[PDB]
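Down below is the structure, laid out as structure tokens.
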Amino acid sequence: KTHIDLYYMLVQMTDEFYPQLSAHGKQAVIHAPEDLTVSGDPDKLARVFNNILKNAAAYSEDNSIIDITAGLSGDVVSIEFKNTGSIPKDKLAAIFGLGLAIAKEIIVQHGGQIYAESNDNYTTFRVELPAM
């Protein structure tokens, strides 16, 4: 009988990252309906998103935007972090203090999935969680 108000969880995280991001002229912007909700362990999910943003911040190019889009489509709530810059493909095949291994099991324990891709222009992290 619980739920996470996702937009506001993402906002709080973004605000914790603001000093680190502004120092390189970066900016995280959230695109999401504010009505959007999901089930799960709130403090565990916040750590998932924190770890991912930590990765986006580390591989994001100076003076660029980190987009965090979240939406409900069918049975899936998806949260997608996209940044300009690339993860070296050897660090990328290893990705599962930037290790997303715990993030992954948290999401997996939630019945969800994490996708990471990277070309050489931008990097995408995608979290999918079951919808209520």
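Residue numbering in chain A adheres to Swiss-Prot, whereby the residues present occupy positions 227-322, 340-375 in order.
Backbone N, Cα and C atoms are what each Cβ position is placed from, and that goes for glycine too.
Under its mutagenesis annotations, Swiss-Prot gives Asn309 to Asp the following note: May reduce stability or perhaps induce abnormal folding of protein. Taking the Cβ of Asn309 (mutagenesis position) as centre and 10 Å as the limit, one finds 26 other Cβ atoms among all the protein chains shown.
Spanning 17 unmodelled residues, the straight-line distance from the Cα of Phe322 to the Cα of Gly340 measures 12 Å.
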